[PDB]
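A.B. asks: Mind looking over this structure? Questions follow.
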Amino acid sequence: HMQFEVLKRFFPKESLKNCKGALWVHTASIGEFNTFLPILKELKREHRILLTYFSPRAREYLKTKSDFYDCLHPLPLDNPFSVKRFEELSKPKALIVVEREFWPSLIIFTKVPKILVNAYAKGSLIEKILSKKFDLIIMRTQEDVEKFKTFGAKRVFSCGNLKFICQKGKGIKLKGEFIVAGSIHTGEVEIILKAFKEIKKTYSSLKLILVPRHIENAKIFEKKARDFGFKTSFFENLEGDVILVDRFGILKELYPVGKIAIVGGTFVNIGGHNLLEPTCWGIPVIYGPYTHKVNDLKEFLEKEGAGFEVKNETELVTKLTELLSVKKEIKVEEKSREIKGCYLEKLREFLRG
Amino acid sequence: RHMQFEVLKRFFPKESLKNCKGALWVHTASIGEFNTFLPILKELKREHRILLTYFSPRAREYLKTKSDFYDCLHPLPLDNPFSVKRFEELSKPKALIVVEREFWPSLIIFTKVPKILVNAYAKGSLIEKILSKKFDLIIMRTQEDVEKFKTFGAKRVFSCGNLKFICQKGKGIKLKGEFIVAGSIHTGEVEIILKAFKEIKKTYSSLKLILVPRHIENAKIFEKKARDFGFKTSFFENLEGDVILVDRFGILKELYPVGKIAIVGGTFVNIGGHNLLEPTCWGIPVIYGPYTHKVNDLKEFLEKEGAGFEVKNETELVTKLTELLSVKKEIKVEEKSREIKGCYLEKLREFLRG
Ligand SMILES: [Cl-]
Ligand SMILES: [Cl-]
Ligand SMILES: [Cl-]
Ligand SMILES: [Cl-]
Ligand code: NI
Ligand code: NI
């Protein structure tokens, strides 16, 4: 089945010797790794990297990212001896913990200089006790900083949320004016078509590019839009009022083509997909009420004036019209350069000496 | 997050564990293991106080809703000698049942509690050689796994089958009519199912299809698709339709008994399969498509049992449906289930007696 690597954790591999002096980066699982990746890309340039993870579900994925590290090993089991053997074999120059892997033996029984990034405070007793054990803490909010400072942590700063860093890609150019609806589920399709139908009464040249959450549904989606009375086409072919995308990936590259984006997983009870993507391009994003899985991101976008929650077909029409008549300025990308810059600055300085 | 990792509790187990002394200690890493062991736990819970531990923070909230099946709840202690021994000293458990695997070295090496591994399989790895012999009793899925573990010098290793194959039926519903039941169906599965059912109705004109979407948000859509096929439609409780859509969450497992044949989705689209087992517990055959890669043990069990049929296209689906409609297939999954359960429960009770 899956590889738990229990022996490796308990008795870290001898070959760690071959990675001595590296910068040790710990990403509990795939999420943490992706969140830290933009920082890792830069650090990887000035340091050899020793990468560890906790979840067995992350091994296979991380193996595909060998470009971003020199050595890969699971985190040692949390006893003084496994942890000390890990540190003694690898003699790491420092350890960066992404988000909050409060492993007591790891934190208590290693001597490696320790750095926590993207942390937030909960006010719990384990925080009171272990926070002071880090040489440097970078938090998401100045509020979190305050709490940790009352915990006797020195060297604590706020740099913002690493999750809000833009990772854009090349992108695509298309002539025409478009709305781009991405990661749309079957149960979201009709409300969007009915909204776009109401809109086209006014904006006759406007086209909808529609990208299903599952590209397999590209044909069911087409037939629906056809049933609604739209001329339709499949991407590459831009002839339709509703343009369906059937090729995987591509979605993040399509956003720059539009004036307004709509992101699914939000009009049905899914919890929201990736709201950030379109806004990194200076485009406002509209979403439905079901954002519980991306709540921090939601509150961030609303504060940045870049995200807009709509409750129903009517609100959607109303919001779309507002954004088509008045171009909403978006500054998410500058914030992104700012968070990234702050994190990378403090880390480079800390690592310098 | 907003999730509780309970690090402090794992590191320094709660003093109140005292008030649970002499209990049977059952460890279920997360929700899946708990549900897998639940039928056995229900019986053991009658004869033992239960101290229940879990590893995944994601299980805590769920497990709190299961307070009827345990006496004490606490996360597994962190894997260092001191936390583990403190857990053990506080709770003085009579024994520890580990569900499936959870080879936590310090836990296994530094506790004196008699330890029992349940529903295990053998990967043949070095950590297995080393830790397997530290269990007082090991109950495995196959006689093949037993042989491997036997060669690691494990004594007291048996096979009682896969706990995951234990039926958990529920009350069940009754309706007048003849039905086929398609459950956990995704949008991309609706057309091969409707195409096949249209062909079948030519011959069995009285047959009705109860259609339960994977996600109810897709029901309106499903109903409209049925209409395009020219079926009379209706929403559950109304049995008017040739195709009857189901609009309520849950419900599915209680519906199966109503049918002559079940179809279970996540299988005609590359999803990997939903719960093939449930219909067969009613002595009803189940049909699925080729994409069962997330339920492959279950798929293999059903095939050997003569209760599960893989179909690759609309024709084989029509073919298999017609076969099962013309000659009723005998299904003995429930029989197998009582067997697996009784075996596990027999061995456990005997170990715990003395
Ligand atoms: Cl201590
Ligand atoms: Cl001590
Ligand atoms: Cl302790
Ligand atoms: Cl102790
Ligand atoms: Ni998916
Ligand atoms: Ni779901």
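These residue numbers are counts, starting from 1, taken along the chain as shown.
Method of determination (from the header): X-ray crystallography, 2.0 Å.
A Cβ is built for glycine as well, from the same backbone N, Cα and C atoms used for every other residue.
Copying in the features that Swiss-Prot gives for the protein in this structure:
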type	residues	note
MUTAGEN	A:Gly31 to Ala (Swiss-Prot position 30)	Complete loss of catalytic activity
MUTAGEN	A:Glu32 to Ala (Swiss-Prot position 31)	Large decrease in catalytic activity
ACT_SITE	A:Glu32	active site, proton acceptor
MUTAGEN	A:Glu99 to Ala (Swiss-Prot position 98)	Nearly complete loss of catalytic activity
MUTAGEN	A:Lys163 to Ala (Swiss-Prot position 162)	Large decrease in catalytic activity
BINDING	A:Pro212, A:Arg213, A:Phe248, A:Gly249, A:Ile250, A:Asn274, A:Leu275, A:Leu276, A:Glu277	CMP binding site
MUTAGEN	A:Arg213 to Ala (Swiss-Prot position 212)	Decrease in catalytic activity
MUTAGEN	A:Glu277 to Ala (Swiss-Prot position 276)	Decrease in catalytic activity
A.B. asks: Give me the Cα-Cα distance between A:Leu275 (CMP binding site) and A:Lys163 (mutagenesis position), rounded to a whole Å.
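C.D. replies: Each residue's Cα considered, A:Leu275 (CMP binding site) and A:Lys163 (mutagenesis position) end up 12 Å apart.
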A.B. asks: With H, G and I counted as helix, E and B as strand and the rest as coil, say where DSSP puts A:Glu32 (mutagenesis position).
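C.D. replies: In three-state terms, A:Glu32 (mutagenesis position) counts as helix.
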A.B. asks: Of all the recorded positions given, namely A:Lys163, A:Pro212, A:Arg213, A:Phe248, which is spatially nearest to A:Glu32 (mutagenesis position) at the Cα level?
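C.D. replies: Minimum Cα distance from A:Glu32 (mutagenesis position) across A:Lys163, A:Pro212, A:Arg213, A:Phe248 lands on A:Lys163.
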A.B. asks: Near the Cβ of A:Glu32 (mutagenesis position), how many other Cβ atoms are there if near means within 10 Å?
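C.D. replies: For A:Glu32 (mutagenesis position), the count of other Cβ atoms within 10 Å is 24.
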A.B. asks: Sorry to bug you, but what's the C-alpha spacing from A:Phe248 (CMP binding site) to A:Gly31 (mutagenesis position), rounded to the closest Å?
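C.D. replies: A:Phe248 (CMP binding site) has its Cα 21 Å from the Cα of A:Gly31 (mutagenesis position).
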A.B. asks: In terms of DSSP three-state secondary structure, what is the assignment for A:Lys163 (mutagenesis position)?
C.D. replies: helix
A.B. asks: Can you figure out which of A:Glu99, A:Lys163, A:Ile250, A:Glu277 (the recorded positions) comes closest in space to A:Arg213 (mutagenesis position), comparing Cα atoms?
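C.D. replies: That would be A:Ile250, the closest of A:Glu99, A:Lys163, A:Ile250, A:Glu277 to A:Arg213 (mutagenesis position).
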A.B. asks: Given the mutagenesis positions A:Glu99, A:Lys163, A:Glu277, find the one whose Cα is closest in space to the Cα of A:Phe248 (CMP binding site).
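C.D. replies: Nearest candidate: A:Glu277.
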A.B. asks: How far is it from A:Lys163 (mutagenesis position) to A:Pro212 (CMP binding site), counting Cα to Cα, in Å?
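C.D. replies: Answer for this pair: 24 Å between alpha carbons.
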A.B. asks: Please compare the recorded positions A:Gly31, A:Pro212 by how many other CB atoms fall within 10 Å of each one's CB, and tell me which has the fewest.
C.D. replies: A:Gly31
A.B. asks: List the residues of the same chain that sit at least 6 positions away from A:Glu99 (mutagenesis position) in sequence and have their Cβ under 8 Å from its Cβ, in sequence order, or write 'none'.
C.D. replies: A:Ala28, A:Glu32, A:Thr35, A:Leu116, A:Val117, A:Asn118, A:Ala119
A.B. asks: What is the total of other Cβ atoms whose distance to the Cβ of A:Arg213 (mutagenesis position) is within 10 Å?
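C.D. replies: Taking all protein chains shown, A:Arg213 (mutagenesis position) has 18 Cβ neighbours within 10 Å.
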A.B. asks: Under 8 Å Cβ to Cβ from A:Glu277 (mutagenesis position), same chain, six or more residues apart: give me those in sequence order, or none if nothing qualifies.
C.D. replies: A:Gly182, A:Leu251, A:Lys252, A:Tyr255, A:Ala261, A:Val263
